[PDB]
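A.B. asks: This is the structure I have questions about; it appears just below.
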Amino acid sequence: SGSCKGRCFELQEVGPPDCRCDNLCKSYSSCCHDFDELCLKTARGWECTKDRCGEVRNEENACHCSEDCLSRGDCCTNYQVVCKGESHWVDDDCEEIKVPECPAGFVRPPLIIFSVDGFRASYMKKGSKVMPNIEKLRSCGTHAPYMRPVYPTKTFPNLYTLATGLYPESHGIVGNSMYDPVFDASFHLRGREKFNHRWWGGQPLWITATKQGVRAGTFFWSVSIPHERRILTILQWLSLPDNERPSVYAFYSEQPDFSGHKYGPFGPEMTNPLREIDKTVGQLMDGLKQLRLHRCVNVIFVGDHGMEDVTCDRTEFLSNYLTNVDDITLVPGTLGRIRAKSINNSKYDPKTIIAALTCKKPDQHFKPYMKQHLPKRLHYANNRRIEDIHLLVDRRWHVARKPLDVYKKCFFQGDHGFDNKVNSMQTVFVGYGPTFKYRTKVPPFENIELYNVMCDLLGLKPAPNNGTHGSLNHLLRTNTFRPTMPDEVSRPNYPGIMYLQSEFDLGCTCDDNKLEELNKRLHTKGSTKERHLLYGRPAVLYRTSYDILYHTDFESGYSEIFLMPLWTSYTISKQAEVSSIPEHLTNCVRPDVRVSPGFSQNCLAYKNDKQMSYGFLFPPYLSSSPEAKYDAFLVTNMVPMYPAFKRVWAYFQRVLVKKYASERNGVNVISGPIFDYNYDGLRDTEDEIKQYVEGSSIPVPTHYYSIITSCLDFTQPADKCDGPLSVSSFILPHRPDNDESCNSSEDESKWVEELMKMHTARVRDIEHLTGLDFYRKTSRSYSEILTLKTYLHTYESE
Ligand SMILES: *[C@@H]1O[C@H](CO)[C@@H](O[C@@H]2O[C@H](CO)[C@@H](O[C@@H]3O[C@H](CO[C@H]4O[C@H](CO)[C@@H](O)[C@H](O[C@H]5O[C@H](CO)[C@@H](O)[C@H](O)[C@@H]5O[C@H]5O[C@H](CO)[C@@H](O)[C@H](O)[C@@H]5O)[C@@H]4O)[C@@H](O)[C@H](O[C@H]4O[C@H](CO)[C@@H](O)[C@H](O)[C@@H]4O[C@H]4O[C@H](CO)[C@@H](O)[C@H](O)[C@@H]4O)[C@@H]3O)[C@H](O)[C@H]2NC(C)=O)[C@H](O)[C@H]1NC(C)=O
Ligand SMILES: Cc1cc(OCc2n[nH]c(=O)n2C)c(-c2cc(C(=O)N3CCN(C)C(=O)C3)ccc2F)cc1Cl
Ligand SMILES: [Ca+2]
Ligand SMILES: [Ca+2]
Ligand SMILES: [Cl-]
Ligand SMILES: [K+]
Ligand code: NA
Ligand SMILES: [Zn+2]
């Protein structure tokens, strides 16, 4: 019954039953009676024409061509072009913006986030001819060839990750559809529940801004508000007095995604939606230019995810695998999440569901996982809203429970939601404005990094998040964030020879000159350490007790608590040779006379444990000499490994490391165990360990990592590199079977590398999982090193 007069798109939202004129009033059925009439004017459309110039202001018109419109801030965006003989922003040469050029009274450059739904990364190249405004932003500002979304590659998880800097498992929007068993409530795209505040965790940019005195415009736009009105509203807000004007704004377009679903990512129908988005960008930039804000505002052009070809004939049906299909609830589509239809069903067994879904058809287009066994790079486990059973669906496919679900609801030709390394899921980033660099291309990066940068652009302190603050400094002309390396918490001991062989009772056996004798002592004292520890030792960022152990071919930081290395570091040159394990050493394990029997593993435990065997972190295959090979059989280089995993590990060590050393001109490798029994992506304390080698205190890792570093300029060997580095890493699941690899009965050359690629990782992922900090001593700037630590090698083509 109240009125919207003078309150159109009010930023502060009024408490019902007072009627609301804020954006979200439509989404709640609560708009004042005159909302449409006052706030959604459309009369005479969206452009000035020659005859409208200098008209008398008519308040019914969608936008204005009257002389007073600029001061009022509500001209049609083409007003100066049509009426004052100005040029469209897109027709102007670009000129470097070295400093903000803002009207007096602006305390900081405003930020406009221009978000576009389903804008696949390759549209920047493929649609360049039909998008001149976007192409000007891209070539004049700072751009990446693509930006990596989070998993699942759906809208709300990705947009709320942009808003918060958090993985979906931490912010809580883990899908477009969710069941929370604590609330016993469901979240759906359609409907009311999704507005409840208890779904949305972390602290989004608009709250961060507000808490720190920076005003924010709306981020969420009702679908029925036309795009032109969203633009004109932003432009209106920017004309507000200093004390009311927001400093951060978002625009959102549901295109190209909406058409992409109907026509496929490159259907011929897709050209028009791309033209329309470009026209809207043009309206914004012309509107900014009229307000003399086009060299003041920082603009971010960003997508949430891309779009893949998906049709309803590419659907896998669980009813083809499960006899019990009606006892489960499936969240379906480009991912699958399974739980019991009824929690009173005591018969429901997830292990047998997984078994029935595992490698059952030769070209099966989905793979089942317990969530803790998903590639750690997905960070998709630590939330009660993520079901225990997950299906990773092949790109281009869908999963559904029963054929009825798909034909009782081939309309669509496009979908998204797949693994976030899939090329078709990649999206876009362009930054344009005084705070961004000029004509600069930056490498691809993950959208979890953007919240920190948007905070930097606004002078805000970011809430704790999953970005690595400083890793995106190379996008910025100024306002860079200059972090300090975390302080080492535990200093190592450097044990010398302290124990006689006969003090060890380990059930371990091994069939075991003064020039060469001073020689071996110097190696044990760290004489080759500069060859094998190229970037300094890792820093231990938690309280523990550990020892540095030096050897000819490798150095290790040995944990007295976990009875194995936290890390083992070694360098393999291009010329290095692979040798075999000599017969007299096949089951040799040697006591390490620097490390007490009581802080050592023992062979008897492995003998007793019928499921568990052991491997080595530094591979004996790569020893530099027959004498150095004995070091690789030290009990302090041994780690527990299931026989099934040893097939993976042996192939990596015997074949792949040497191959990488040939291809990259030497590699430095750091390997070690990871313990993440509660799947939170973070280092377990010793009291979280769920499994031990039978009858011992030897803890069983959930994963094994390796970080493989070389020179980015591969004409320089890894050990003599002058400039930037190149890295690939993995976090391999330490599993007692190879059920994840359907071809594992074949030779390791047909399936191990594929497994490793699936479990590619960032160094930063390994850092969270181990509590270590790598690359402490390089000649590189720290921000460059933070970019390196966030790098992910995806193994996708161009
Ligand atoms: C990515 O970045 C994020 C952000 O930095 C990292 O997440 C942080 O991880 C921290 C370490 O795990 C975690 O710290 C805990 O916080 C507890 C207090 O939490 C509340 O308050 C904060 C601050 O405002 C808030 O952010 C939290 O929000 C979470 O929970 C709500 C409601 O459930 C959600 O809406 C929201 O989405 C978010 O959920 C996520 O986090 C929780 C865990 O906090 C998950 O369970 C969810 O699945 C989801 O992922 C909260 O509202 C605090 O109580 C904890 O302290 C316990 O542990 C310490 C150890 O030092 C112990 O000393 C304390 O006494 C306490 O133990 C007691 O409780 C134990 C558990 O119940 C019990 O076992 C003991 O016996 C003790 O009595 C802890 O400090 C921090 O909350 C999150 N923050 C966020 C936003 O997620 C994340 O790790 C990064 N990821 C990676 C891979 O790096
Ligand atoms: C660029 C961007 C755009 C955003 O939305 C654009 C949009 N408009 N219309 C439409 O369908 N979409 C997708 C969002 C976004 C904001 C909210 C919100 O605003 N929230 C959440 C908590 N709840 C409970 C709130 O009160 C506020 C919710 C979901 C979001 F995706 C975030 C960013 Cl960073
Ligand atoms: Ca979307
Ligand atoms: Ca953990
Ligand atoms: Cl979902
Ligand atoms: K055994
Ligand atoms: Na297998
Ligand atoms: Zn979509």
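Chain A is numbered as in Swiss-Prot, which gives 55-463, 468-570, 576-591, 617-886 for the residues shown.
Cβ atoms are placed via backbone N, Cα and C, with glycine included.
Dumping what Swiss-Prot says about this protein:
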- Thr209: active site, nucleophile (ACT_SITE)
- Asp171, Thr209, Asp358, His359: Zn(2+) 1 binding site (BINDING)
- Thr209, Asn230, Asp311, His474: 1-hexadecanoyl-sn-glycero-3-phosphate binding site (BINDING)
- 98-142: domain 'SMB 2' (DOMAIN)
- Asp171 to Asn: Abolishes lysophospholipase D activity (MUTAGEN)
- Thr209 to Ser: 15% of wild-type lysophospholipase D activity (MUTAGEN)
- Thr209 to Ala: Abolishes lysophospholipase D activity (MUTAGEN)
- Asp311 to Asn: Abolishes lysophospholipase D activity (MUTAGEN)
- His315 to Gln: 20% of wild-type lysophospholipase D activity (MUTAGEN)
- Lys430 to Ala: Impaired secretion. No effect on lysophospholipase activity (MUTAGEN)
A.B. asks: How many Å separate the Cα atoms of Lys463 and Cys468 across a gap of 4 unmodelled residues?
C.D. replies: 10
A.B. asks: List the same-chain residues at least 6 positions away in sequence whose Cβ sits under 8 Å from the Cβ of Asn230 (1-hexadecanoyl-sn-glycero-3-phosphate binding site), in sequence order, or say none.
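C.D. replies: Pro206, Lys208, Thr209, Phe210, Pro211, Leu243, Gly475 - these are the non-local Cβ neighbours of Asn230 (1-hexadecanoyl-sn-glycero-3-phosphate binding site), listed in sequence order.
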A.B. asks: Filter the recorded positions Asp171, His315, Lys430, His474 down to the ones within 10 angstroms of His359 (Zn(2+) 1 binding site), Cα to Cα, kept in sequence order.
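C.D. replies: Close recorded positions: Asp171, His474.
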A.B. asks: For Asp358 (Zn(2+) 1 binding site), which of these mutagenesis positions sit within 10 Å, Cα to Cα: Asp171, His315, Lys430?
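C.D. replies: If one measures from the Cα of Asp358 (Zn(2+) 1 binding site), the mutagenesis positions that come within 10 Å are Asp171.
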A.B. asks: Rounded to a whole angstrom, what is the C-alpha distance between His474 (1-hexadecanoyl-sn-glycero-3-phosphate binding site) and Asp171 (mutagenesis position)?
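C.D. replies: Just about 11 Å between their Cα atoms.
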A.B. asks: Looking only at Cβ atoms, how many others are within 10 Å of the one on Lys430 (mutagenesis position)?
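C.D. replies: Its Cβ shell of radius 10 Å holds 28 other Cβ atoms.
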A.B. asks: Using a 10 Å cut-off, grab the number of neighbouring Cβ atoms around the Cβ of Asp171 (mutagenesis position), all chains included.
C.D. replies: 22
A.B. asks: How many Å separate the Cα atoms of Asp311 (mutagenesis position) and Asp171 (mutagenesis position)?
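C.D. replies: Taking the Cα atoms only, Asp311 (mutagenesis position) lies 5 Å from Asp171 (mutagenesis position).
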A.B. asks: DSSP three-state call for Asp171 (mutagenesis position): helix, strand or coil?
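C.D. replies: Reduced to three states, the DSSP call for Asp171 (mutagenesis position) is strand.
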A.B. asks: Counting across all protein chains present, how many other Cβ atoms fall within 10 Å of the Cβ of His315 (mutagenesis position)?
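C.D. replies: Excluding its own Cβ, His315 (mutagenesis position) sees 18 Cβ atoms within 10 Å.
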